[PDB]
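Visitor: One structure follows; several queries about it will come next.
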Amino acid sequence: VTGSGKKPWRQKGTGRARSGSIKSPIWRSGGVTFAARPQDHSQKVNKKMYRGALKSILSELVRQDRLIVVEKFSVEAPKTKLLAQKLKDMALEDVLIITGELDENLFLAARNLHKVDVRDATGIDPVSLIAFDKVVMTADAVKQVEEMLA
Amino acid sequence: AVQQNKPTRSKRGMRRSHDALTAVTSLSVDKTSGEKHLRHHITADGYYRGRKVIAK
Amino acid sequence: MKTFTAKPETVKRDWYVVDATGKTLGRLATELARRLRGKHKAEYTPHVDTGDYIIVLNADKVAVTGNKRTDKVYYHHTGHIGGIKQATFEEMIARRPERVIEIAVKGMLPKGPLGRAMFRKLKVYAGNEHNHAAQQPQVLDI
Amino acid sequence: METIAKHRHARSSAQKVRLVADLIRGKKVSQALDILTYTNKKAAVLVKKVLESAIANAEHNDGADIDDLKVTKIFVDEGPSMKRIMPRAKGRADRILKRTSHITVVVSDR
RNA sequence: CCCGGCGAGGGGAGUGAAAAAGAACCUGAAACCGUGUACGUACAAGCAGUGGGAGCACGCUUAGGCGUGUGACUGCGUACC
RNA sequence: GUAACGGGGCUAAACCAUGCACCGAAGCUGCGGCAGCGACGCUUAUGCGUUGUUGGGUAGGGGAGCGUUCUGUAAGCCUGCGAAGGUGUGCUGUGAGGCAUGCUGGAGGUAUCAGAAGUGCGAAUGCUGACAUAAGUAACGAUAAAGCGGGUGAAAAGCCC
């Protein structure tokens, strides 16, 4: 805290409590007793534990019928209107789409839809698999996941 | 020299029970001009007992 | 249900006359205090005065056992530095005979505003005559 | 119908003004004016002006008759205090409060 | 427009959804200080409450004798860290 | 200042012996309720039928919770048909608390289950602001001194002549 280290007043003689610094945390405008510092909140996750969690999540999705497998999933042009119409036919509104190859046309179409996310087979994370109501995975995408999880 | 305890608002009110002012019982009326005035005092217009004392 | 409580504005008080000639001071006083407090009534309530009015006659003829007639001393302080004054039982009887019974009964009654109120119902006379005939006191052989 | 007149931020402590106010509480306006005229207090001048203003408000705004008016309510409230410094001996400083007050007068035809 | 010292400060009028948003201006707590109403209080002694408890006022009620405020009198009772 | 029964008073209301009653505590019993620990019915994804027993507490150890701000759940849900905050009332739990609602207020608030803490104040001759008390009391700063007429002004002991 900006200020001088001078004693505000002498130790004895005045009828006031002891003071040694104007920056004492007791005083107004003083420093914070345990002032915070920037810190890293990341935690370690064992490789096997992380892989085990993904397998449990995927199994639960199949149990709850929240996982849908399709032969292919693509759009003709990078237009949001086409993708939105496609999802209406399949009765999907909040879905996560995983594809083996991240087609640029599909990626651009889904950009403006905040309830739709397009991810690569290697880009799946545990939170995403749970956050979205439904998960759509292509047949080739299903194959890729198997070796990653083994 | 100084108090050892803070007196209460009740004690403050009790001490002030004798501080009330007293209003004049009544005002005299001049026999000639008819204006009210303090008894044994000249009126604002300079009258006293209907004699028209100096009013310069 | 709640226990019954006497009401100060609906309590019945009677009048009695007692002759103190030849009666022991202390034993007479206890009975007077008991009746002034209303302890003899089934409607007795500690915070209500349910006693009776008592008239005491011949207060100057009370009796005391032993040598108390000349040895019992009544002390009282006037509030000044000298203050301490005393009078024997014989002196009190000669000067203020009524005070002898009055003092004894007062010490036997509860202390406080209610106890003071109880004492107001006791009438003590040195002679054998009283002027409370209008109240029709009933003879009490106590 | 009751008419209100106020004098806010008057230069006088509420305690001093309250002494005069209690003299005219509940009195007829004509009688109240006479009492204030012959009261040798500074607060009397302040209170009289408020009472006169209340009477004037009744005629102009409410169309009332003065002969029927009386001081139904009157009270004095503490106002903001002005802080000042008064030097004392041996270099000590003291705080001086210049207290003010709000004067309210209500006149009604009741 | 009115009172006032061609004041200060107010009362109307008008503006605005709101002026108890009027510039000492969003919301406007507490200490502290007032006005009004109900009840208690001028023969009574102490950590001021607690248990009991009359009377009075008031809101109820198919008189339902309960609720709310006050607390004469009485048992016990010497704050906190 | 009685002052060597607490008091009044007591010739028993004192003392010794014997006997029978009664008063007397948060002790014991009766009635209702809560919780801890044991064994039992192998009951039970465990609560009981029960069943005994325990429950003063500083330093201190162990166990289980309330509420506050913030992140996800939440582009959800509540809200100008009135949010947060302020102020009353009623109801409710063993407690920290919770729920509903009148008035004020005039735009934000947030379930559930998880996550992170600048997370709870009466005291430290604590810190800052506000306001009390003494009190309408002391004091108004050299005891060189003022009186009157007129003027001005809403108002003159203090200004002008």
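Cβ atoms are placed via backbone N, Cα and C, with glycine included.
According to Swiss-Prot, the protein has these features:
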type	residues	note
BINDING	D:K90	L-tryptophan binding site
MUTAGEN	D:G91 to A, D or S	Abolishes translation elongation arrest of SecM
MUTAGEN	D:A93 to S, T or V	Abolishes translation elongation arrest of SecM
VARIANT	D:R8 to C	In strain: SK1048; decreases translational rate, tRNA binding and subunit association at 44 degrees Celsius; does not alter 23S rRNA or uL4 interactions; not erythromycin resistant
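Situate these features within the shown structure.
Guide: Its Cβ placed at the centre, D:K90 (L-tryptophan binding site) has 4 other Cβ atoms within 10 Å.
Taking Cβ-Cβ distances under 8 Å and a sequence separation of 6 or more, D:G91 (mutagenesis position) has no neighbours in its chain.
D:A93 (mutagenesis position) falls within a strand when secondary structure is assigned with DSSP. Around D:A93 (mutagenesis position), the C-beta neighbours below 8 angstroms that are at least 6 residues distant in the chain are D:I85, D:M86, D:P87.
Remark: D:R8 (variant position) has D:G79, D:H102, D:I103 as non-local neighbours, by Cβ distance under 8 Å and separation of at least 6 in sequence.
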